[PDB]
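Q: Below are the structure tokens for one structure; questions will follow.
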2 protein chains.
Amino acid sequence: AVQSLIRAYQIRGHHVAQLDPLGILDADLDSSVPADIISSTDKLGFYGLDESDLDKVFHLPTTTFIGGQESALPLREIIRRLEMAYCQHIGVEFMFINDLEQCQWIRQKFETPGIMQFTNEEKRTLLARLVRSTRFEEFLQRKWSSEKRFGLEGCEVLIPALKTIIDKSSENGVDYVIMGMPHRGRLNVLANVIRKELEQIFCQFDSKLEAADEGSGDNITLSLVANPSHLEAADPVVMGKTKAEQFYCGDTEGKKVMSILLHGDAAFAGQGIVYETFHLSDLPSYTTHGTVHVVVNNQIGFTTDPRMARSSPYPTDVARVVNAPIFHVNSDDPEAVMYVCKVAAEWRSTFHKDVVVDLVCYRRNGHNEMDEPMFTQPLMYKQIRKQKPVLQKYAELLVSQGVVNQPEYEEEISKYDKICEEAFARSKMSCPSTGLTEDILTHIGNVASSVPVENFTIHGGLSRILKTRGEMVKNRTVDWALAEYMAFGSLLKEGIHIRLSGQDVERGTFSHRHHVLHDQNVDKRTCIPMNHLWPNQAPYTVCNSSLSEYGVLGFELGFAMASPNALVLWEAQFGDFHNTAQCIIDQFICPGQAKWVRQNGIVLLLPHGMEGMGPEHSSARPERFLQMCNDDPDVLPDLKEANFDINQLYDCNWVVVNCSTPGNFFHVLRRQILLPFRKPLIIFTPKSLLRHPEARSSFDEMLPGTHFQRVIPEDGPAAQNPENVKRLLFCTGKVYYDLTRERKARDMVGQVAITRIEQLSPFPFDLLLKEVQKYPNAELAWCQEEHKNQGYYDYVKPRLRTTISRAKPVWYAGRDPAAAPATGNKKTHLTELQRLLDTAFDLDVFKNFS
Amino acid sequence: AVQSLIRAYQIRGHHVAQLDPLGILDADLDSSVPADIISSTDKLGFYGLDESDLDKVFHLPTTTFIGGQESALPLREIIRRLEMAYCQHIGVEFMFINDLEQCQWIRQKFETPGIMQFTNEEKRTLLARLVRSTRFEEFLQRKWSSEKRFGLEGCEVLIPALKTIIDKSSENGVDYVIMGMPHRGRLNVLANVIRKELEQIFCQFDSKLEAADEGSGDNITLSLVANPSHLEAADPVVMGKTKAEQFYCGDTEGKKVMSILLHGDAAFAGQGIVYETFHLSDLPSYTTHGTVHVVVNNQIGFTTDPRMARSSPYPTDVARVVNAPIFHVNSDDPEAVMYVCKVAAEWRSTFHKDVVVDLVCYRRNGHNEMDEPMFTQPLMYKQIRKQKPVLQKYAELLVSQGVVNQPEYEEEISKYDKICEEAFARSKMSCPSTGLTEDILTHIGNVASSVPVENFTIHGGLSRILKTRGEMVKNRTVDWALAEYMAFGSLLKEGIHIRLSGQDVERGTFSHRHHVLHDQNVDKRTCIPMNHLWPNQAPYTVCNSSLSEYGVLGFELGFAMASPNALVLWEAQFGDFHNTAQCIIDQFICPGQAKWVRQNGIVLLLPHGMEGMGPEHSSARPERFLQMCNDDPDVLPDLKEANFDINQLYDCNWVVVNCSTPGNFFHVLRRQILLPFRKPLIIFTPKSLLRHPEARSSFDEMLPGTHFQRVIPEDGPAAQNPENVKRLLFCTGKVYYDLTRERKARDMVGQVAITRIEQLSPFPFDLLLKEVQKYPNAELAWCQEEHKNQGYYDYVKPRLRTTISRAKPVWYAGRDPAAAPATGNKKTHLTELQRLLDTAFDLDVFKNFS
Ligand SMILES: Cc1ncc(C[n+]2csc(CCOP(=O)(O)OP(=O)(O)O)c2C)c(N)n1
Ligand SMILES: Cc1ncc(C[n+]2csc(CCOP(=O)(O)OP(=O)(O)O)c2C)c(N)n1
Ligand SMILES: [Ca+2]
Ligand SMILES: [Ca+2]
Ligand SMILES: [Mg+2]
Ligand SMILES: [Mg+2]
């Protein structure tokens, strides 16, 4: 009889809660009272009860904790205690959880008498924190009025909440905390929670204010990651950083690393990023064993109201798809906020699960500190202007109780004002060798072309693949997969950790690498032969990710930030789906060092090639990456510097390469780690050269004394007699092979020279100038399997014309411009390719003008 | 006693349900049986019951329909009926709904007896549909084996499900259906549901198979929209199209327009787009009154296991945030699927709410028809190759029952086969005047600068704004807001519908337009002044959207497809966040007429300008838009055609404009509608020119006989004496004004000519040539307030050098290249701007070389 009523309250208590600070605007966007909650004695008929039952004593179930060292209670006691627990300033949304132990723990924490009481020292400390926050806010206001400082006015209880979280984490065992937070309230945290020299904060208020830099305090260590103004675009980055620190510190269960994130109410229910980030929480490869989310519900986004912003009651619904409990609290009552923070910290330290806490508050001023909010919401601010601040009412309550005397509070205010005034007055290298000796290469080749496990049986096709691998190894020949194994194993020997993530990377999207072997008979038997290469070596991890291209890339980037001695690779199924995560490339990878001055070295792998498989299963948009480079096309650098290659690579944002041969792909990954500094790397991997019969290289290019070749000159009869060569030809990728075959078909050998360019960013001016001067009489041309308005023409042409003294035109030999990456008609592809190949190996296509 | 048990089943039935077609892999990803379900007589102790209670008769509650014509069933009946209803081929997830009427309606359907029974005619029709689907699949397989087509084998009950849905919609009143669905099963729907000439389908299989294209059938009308391979990227487009059709057809409640969407299991739980699309559902401005989502749960994504893909149990947990009920069904049983589809159609026609139906099935072959799935999942396919197809077992069951005889079934197979081979054998203009007479302009100015409602009081600042508006109107002067009002009112007079949607558009992000007036004291009293202009006129709508930049743009794009007689505008808060919806610009607006034939005229508004607000609140990336143009920079078109302005505009893919004066903003908006055809328009609106004192124009540029000016020539003393002008200068946007000020500070009037370029795409190659020939001895230069690697230099320079016969170099006068859109230091901005003005206005920064 009573069990149904208690369940009904545990379901619908948060809907009738006075979480509203102003008293006017509602929190759940509905003022109706559902019939489940007994708002009056007339509603007992819904459960079949009546006014005669309000005095009969009822026995509590095993899922109720209001008894407090008491078994049965009069129904009036149950109703009063249940209203106090669920329908006052705290509303708990947790019964969507199917686990029983977590539900019982939450009930015990939030449904027992005499557990929320504080001590006088805690009240004094809370008063001190509230005074610090409020006086800092008014000092910023009165010393800087005509500014846009995004104030935290009408919600100062945030700072004590964060301090309570950090203190509970410290006493629970945590020794490292990583925090992410939007702009609203940044300076308060930077001055009170992550304590910093106030003179430095005042100095940085006037200059460098726009940039949200990184703040570190080192005795729990606190780090505040830099975040951009894009909303909710830094959660996966924080999760990746937390995972990397957990892995490096040896914490398998993450008992000493913690993650805290702050969100606004409007963005937590309007961005699809939160969905993707929440789905990464439980995946075995992306699980940081717990994050604490704090969402500030000021009940407004700029000038947009809550009812025209979302299709859900609360802005906290995304967290319920993963069974993460949610706590909504009224910011007016500070003790409730403190207890909720303590409960959330205990929950994270116990169950290693995400938890979200919602701070219901209001906004005292406009969106900016000089905006006019009466234009759009008159009633809201008319009601706002008739309410006391939280500090004033808290101080009055404490004075009435007798905890603090008025002179002490006044002295505290005066001394903190003097501290602020005093602070304000005071305020104003060579390229390594990447080769390997033959025994290491032979050992890796033999281990990779077999199965280490004794009774491990594989498929027949896989057996044929391994036999072909062994035949290649014994003949001193390497293909794409073998080159990948050799590079990764060589790095693993030196102690460098390697992580490879993305979609379908364990088997390969084209089924070419087979890095993970599966047993046909046993259900979960799995063998990774690479861990068996050497007795002592760095770990190796390969992971399959979800379909989100946005959260996984951010996670990988955050992981790459922790340590330089690590090789993190992200693989996309096709080069056309990277645009789903453009924001991550736009704000985090592109200007990571220009603003924020921190180093990263993530490797991005993008398959790219035109083979008729579709208008959008073809091409990786390299012209989008090539335009985001801090290089001036009109200036030719000094080509006679001490090194140039390493100096040029030092002054750039990232590197862009398009590898066609396995040897260069082997050397690039080694050069990524062996260098002193780190920079992001973008690689355009082929799609049809994996099985190509002549896409192979010998071991002689993998031996000691060999460096990565940024530009591969032409080898053949053309080089033997260079004065007779016409039509000097440049290419980048598979287009080389398609040319060479035709050069054999048309008997153009000795009349056309074809050269590749592996590295596009930065531009190799020196090597290109050296090889262009090799052929005095040859018409420069650029080949391309993409359209004119796509690919590398608009990037390469200015740089090629800069390399020479604009002494020669750079012609084009490729497809015509189009509004799509490729064509959807199979018949026209062959005609286009035949026309593309017509101009090459058929001279006088451009000499016809004269 | 029993109410708790029934409640527990209604919560946890779908977890123990036998939905798995394979007794092997699970769908909720957990094999454990929760203690709520009574799997054996020993578990009755959880509810306090025991084996002695299995025979006692228990009265049913008012929220349980098991019984039919019974009040009390003996407990052995309740348990059996509940297991049959919730734990046998059907799992219903709906109890998260808080509404009681919807819950009772759902319960009645699946929880009442003798409701799922069919008739012999229905069974015959189902057999016919299954035969058609299966024989078409095997015919495609045997006639085309070496193909990468995506096949529907494994789930062959999809076609009858869709046909049942459409039939129920037709009988419920729907007369128009819009459908979107991914590649898996496209041909089966195109050949069976949306019936099409099979010869045409066979012809398009060989050629033009790559592109999606649009399939129509007109007696319910069926439209299948084109969608790319990007997963979940076409739902908002479908919803926008549905909304537009509902609005033109006059269905306020949408009783005659319906929307159907199909999803895969892996993409419905891995993409954040679904989150935004689901929040767009209930929003009053974006409400399509229901949408029947169908998710096919084949339990595998390419080669990725469902456990390493998501954190939620089922891949349909994003629909529990909007209280949308979910039905999971086993595709083996066809009657259950048919009944579920009927129930979903009735639910949509009744409650006007979204509903999701999950068909649990398996995949018979690899991802493509020649993929090898034994490499990664051995046990799954080892079990798959030992199961009968659904058609075979259904035919055997019907033969045993006696509905159909074997000769009839064989004859049906033979006749459909013969139809298949028979089909296979058979298979093989001037620019308008946009001016207005003075009385219309005066009327719109008077109405817009005053309040229409008589008892309506506004703020004092708003009163001052309206007084300034009236002063401008009486003095024959127009600003940005007045120009917008005049354009919108002029279009509304002609009967053209106008819709403006996006973030903070009702008031304006800079509080300059005030299109919506709010009453200070009376609650919710709105007053749109432009809805009161003329006695008969088209409706006007302004909406505030959510923070999702991706879903709203897709919704607007879908809306601008239904009819040409409409002006749909999308406004962004800043030009930097548009990249969040890059995919929509990548696969839908860019190649929307090059790939599919449909035409679109959406207007995109992007604030753009460098003012020192930050590196992320400055610049709108115009160089990203300018590179996606199917224009060859190396060819100069024929400048002596009849038009060369309407012809040039006819070939392009969209238009890009940067408007500074309000008159051009008026004229371009009028020209967008008055043109015979439709093309997308991108406008770079200013931010600091809204309040600029000289950013104004007279009425003489809005009178009859005035056309939009693509290029504004240089007016002033320089034009009077053009032979004495040096440093011919090109600009685009606010920079002009700054330049003029500096010129006035340096007395360089008559020595520098500054010209704007309003239209960049199509490129004006005629007016620019004329004005370049106007000044013979003048060094061309380009002035931007953005970095050299960004902005318009890389686009404009090749086109400017093409316009002339490469006879004069195009210099640069702007900021130096950088890895970020702007700087984060306030001090360096002033130095950068001063250096920019210095190098712009001094006469030897380039001539010093000689
Ligand atoms: C992706 C994106 N992020 C940000 C903006 C601009 N912007 C900055 S703050 C803000 C309001 C966010 O609302 P809410 O989370 O409620 O913030 P609060 O009231 O706490 O400032 C918006 C829209 C934008 N247009 N697009
Ligand atoms: C955004 C994106 N879209 C598409 C792909 C490539 N792709 C095409 S179909 C497919 C499988 C989708 O899985 P599921 O939804 O289970 O569909 P099914 O295999 O049953 O068709 C993938 C990953 C990708 N990597 N990223
Ligand atoms: Ca309520
Ligand atoms: Ca289960
Ligand atoms: Mg807010
Ligand atoms: Mg699937």
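Chain B residue numbers are taken from Swiss-Prot; in order, the displayed residues are 129-346, 365-574, 602-1023.
Any Cβ shown, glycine's included, is placed from N, Cα and C.
Not my notes, these are from Swiss-Prot:
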BINDING   B:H143, B:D156, B:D158  Ca(2+) binding site
MUTAGEN   B:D154 to A  Six-fold decrease in sensitivity for calcium
BINDING   B:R312, B:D411, B:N444, B:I446, B:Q676  thiamine diphosphate binding site
BINDING   B:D411, B:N444, B:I446  Mg(2+) binding site
Q: Among B:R312, B:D411, B:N444, B:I446, B:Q676, the annotated thiamine diphosphate contacts, find the widest CA pair distance and round it to a whole Å.
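A: Max span of the thiamine diphosphate binding residues, Cα based, is 39 Å.
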Q: Express the distance between the Cα positions of B:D411 (thiamine diphosphate binding site) and B:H143 (Ca(2+) binding site) as a whole number of Å.
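A: The Cα atom of B:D411 (thiamine diphosphate binding site) is 17 Å away from the Cα atom of B:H143 (Ca(2+) binding site).
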Q: Select, from B:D154, B:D156, B:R312, B:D411, B:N444, B:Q676, each of the recorded positions with a Cβ positioned under 6 A from at least one atom of ligand 2; if none does, say none.
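A: Going through B:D154, B:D156, B:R312, B:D411, B:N444, B:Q676 in sequence order, those close to ligand 2 turn out to be B:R312, B:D411, B:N444.
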Q: By Cβ count within 10 Å, point out the most packed of the recorded positions listed: B:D154, B:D156, B:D411.
A: B:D411
Q: Give me the Cα-Cα distance between B:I446 (thiamine diphosphate binding site) and B:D158 (Ca(2+) binding site), rounded to a whole Å.
A: 16
Q: Relative to the Cβ of B:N444 (thiamine diphosphate binding site), which residues of the same chain, six or more apart in sequence, are found under 8 Å away?
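A: Expected: B:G282, B:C283, B:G410, B:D411, B:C507, B:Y508, B:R509.
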Q: With the Mg(2+) site defined by B:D411, B:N444, B:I446, which remaining residues of that chain have Cβ atoms positioned within 8 Å of the Cβ centroid?
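A: Other same-chain residues with Cβ inside the cutoff are B:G410, B:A412, B:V442, B:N443, B:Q445, B:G447, B:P452, B:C507, B:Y508, B:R509.
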Q: Would you find the one among the binding-site residues B:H143, B:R312 whose Cβ has the most company, meaning other Cβ atoms within 10 Å?
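A: Of the binding-site residues B:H143, B:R312, the highest Cβ count within 10 Å belongs to B:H143.
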Q: Once you note that 27 residues are missing between B:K574 and B:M602, how far is one Cα from the other in Å?
A: 41
Q: Between the binding-site residues B:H143, B:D156, B:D158, which lies closest to B:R312 (thiamine diphosphate binding site), Cα to Cα?
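A: Nearest candidate: B:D156.
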Q: How long, in Å, is the gap between the C-alpha atoms of B:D346 and B:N365 where 18 residues are left unmodelled?
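A: Cα to Cα, the distance spanning the unmodelled stretch is 7 Å.
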Q: Cβ within 8 Å of the Ca(2+) site's Cβ centroid: which residues qualify beyond B:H143, B:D156, B:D158?
A: B:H142, B:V144, B:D154, B:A155, B:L157, B:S159, B:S160, B:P162, B:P459
Q: What is the Cβ neighbour count of B:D158 (Ca(2+) binding site) at a 10 Å cut-off, with all protein chains included?
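A: Looking across every protein chain shown, the total is 12.
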Q: If you draw a 10 Å sphere around the Cβ of B:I446 (thiamine diphosphate binding site), how many other Cβ atoms fall inside it, taking every protein chain shown into account?
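A: The answer is 22 other Cβ atoms.
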Q: Just the recorded positions from B:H143, B:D154, B:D158, B:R312, B:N444, B:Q676 whose C-beta lies under 6 Å from any atom of ligand 6, please, or none if there are none.
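A: Close enough to ligand 6 are B:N444.
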Q: Hey, what's the Cβ neighbour count for B:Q676 (thiamine diphosphate binding site) at 10 Å?
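A: Step by step: centre on the Cβ of B:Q676 (thiamine diphosphate binding site), count other Cβ atoms within 10 Å, giving 22.
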Q: Taking a cut-off of under 6 Å between Cβ and any atom of ligand 4, tell me which of the binding-site residues B:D156, B:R312, B:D411, B:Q676 pass.
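A: The ones that qualify, in sequence order, are B:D156.
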Q: According to DSSP, does B:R312 (thiamine diphosphate binding site) fall in a helix, a strand, or coil?
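A: Where B:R312 (thiamine diphosphate binding site) sits, the three-state DSSP reduction gives coil.
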Q: Rounded to a whole angstrom, what is the C-alpha distance between B:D158 (Ca(2+) binding site) and B:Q676 (thiamine diphosphate binding site)?
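A: Cα-Cα, rounded: 43 Å.
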Q: Looking only at C-alpha atoms, tell me how far B:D154 (mutagenesis position) is from B:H143 (Ca(2+) binding site), rounded to the nearest Å.
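A: That comes out at 10 Å between the alpha carbons.
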Q: Under a three-state reduction of DSSP output, how is B:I446 (thiamine diphosphate binding site) classified: helix, strand, or coil?
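A: Going by the DSSP assignment, B:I446 (thiamine diphosphate binding site) belongs to neither helix nor strand, so it counts as coil.
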